[PDB]
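S.K.: What follows is a structure written as structure tokens; I'll ask about it next.
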Amino acid sequence: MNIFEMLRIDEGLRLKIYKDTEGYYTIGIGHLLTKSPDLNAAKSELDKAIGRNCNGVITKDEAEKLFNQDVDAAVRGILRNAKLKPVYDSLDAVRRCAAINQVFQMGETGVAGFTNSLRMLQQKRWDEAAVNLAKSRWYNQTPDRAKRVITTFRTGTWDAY
Ligand SMILES: [Cl-]
Ligand SMILES: [Cl-]
């Protein structure tokens, strides 16, 4: 198990434009296209991302390429973020996967909000962190997935997957 296998399980694979859990146009393995309610806006973003006129449909290969780019982007984002980088670097490899999973789903606009959780993670107070992480809109809106990620932070094992 690794971040690709983990996110494949959490995000699924869909080859035509669909709406994610927040109602946003998405494709492939959790590739967010746009927050716009206009489907034409999403189709444009898709063509731009893939570099051809897709008409809302892609291949598995294209889906895996976007997935690779998106994972790479999530990691680089963490490493460029002065708040996230020291916590990330303090973690073991399995817990680093949980961290990338979060950023992949949430982006990093929630950094200030998860300040207390992040401190507990860097302190390696795993049970306290896990309890704190569940006190979130994130947990309440996607509890099954959040439970899997939190368990991964708590244990440093792949037991939830
Ligand atoms: Cl792209
Ligand atoms: Cl708490």
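Determined via X-ray crystallography, 1.7 Å.
Keep in mind that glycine also has a Cβ here, set from the backbone N, Cα and C atoms.
These came from Swiss-Prot, pasted as-is:
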MUTAGEN   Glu11 to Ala, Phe, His, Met or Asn  Complete loss of enzymatic activity
MUTAGEN   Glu11 to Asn  Loss of 84% of enzymatic activity
MUTAGEN   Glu11 to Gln  Complete loss of activity
ACT_SITE  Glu11  active site, proton donor/acceptor
MUTAGEN   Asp20 to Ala, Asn, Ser or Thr  Complete loss of enzymatic activity
MUTAGEN   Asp20 to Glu or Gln  Loss of 99% of enzymatic activity
ACT_SITE  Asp20  active site, proton donor/acceptor
MUTAGEN   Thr26 to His  Facilitates transglycosylation more effectively than hydrolysis; covalently bound substrate
MUTAGEN   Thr26 to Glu  Complete loss of activity at neutral pH; covalently bound substrate
MUTAGEN   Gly30 to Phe  Almost complete loss of enzymatic activity. The enzyme is destabilized by 1.5 kcal/mol
MUTAGEN   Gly30 to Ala  Almost complete loss of enzymatic activity
BINDING   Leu32, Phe104, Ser117, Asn132  substrate binding site
MUTAGEN   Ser117 to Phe  10-fold decrease in enzymatic activity
MUTAGEN   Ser117 to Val  50-fold decrease in enzymatic activity
MUTAGEN   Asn132 to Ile  5-fold decrease in enzymatic activity
MUTAGEN   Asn132 to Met or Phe  2-fold decrease in enzymatic activity
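Are these features on the surface or tucked inside, and what touches them?
M.R.: Other C-beta atoms found within 10 angstroms of the C-beta of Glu11 (mutagenesis position) number 20, with every protein chain shown included.
In the three-state DSSP assignment, the secondary structure recorded for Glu11 (mutagenesis position) is helix.
Taking Cβ-Cβ distances under 8 Å and a sequence gap of 6 or more within the same chain, the neighbours of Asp20 (mutagenesis position) are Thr26, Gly30, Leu32. Reduced to three states, the DSSP call for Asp20 (mutagenesis position) is coil.
In the three-state DSSP classification, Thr26 (mutagenesis position) falls within a strand.
When Cβ atoms from all protein chains are considered, those within 10 Å of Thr26 (mutagenesis position) total 20, not counting its own.
Every protein chain shown contributes to the tally, and the Cβ of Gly30 (mutagenesis position) ends up with 21 other Cβ atoms within 10 Å.
Within the same chain, residues at least six positions away from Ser117 (mutagenesis position) with a Cβ under 8 Å of its Cβ are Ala129, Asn132, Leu133. In the three-state DSSP classification, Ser117 (mutagenesis position) falls within a helix.
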S.K.: Express the distance between the Cα positions of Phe104 (substrate binding site) and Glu11 (mutagenesis position) as a whole number of Å.
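M.R.: Checking the Cα atoms of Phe104 (substrate binding site) and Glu11 (mutagenesis position) gives a distance of 10 Å.
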S.K.: Out of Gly30, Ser117, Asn132, which mutagenesis positions have CB atoms lying under 6 Å from ligand 2?
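M.R.: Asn132, by Cβ distance under 6 Å.
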S.K.: Which state, by DSSP, holds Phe104 (substrate binding site): helix, strand or coil?
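M.R.: Helix, per DSSP.
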S.K.: For each of the recorded positions (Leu32, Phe104, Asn132), count the other CB atoms lying within 10 A of its CB, then report the residue with the highest count.
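M.R.: The residue with the most neighbouring Cβ atoms within 10 Å is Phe104.
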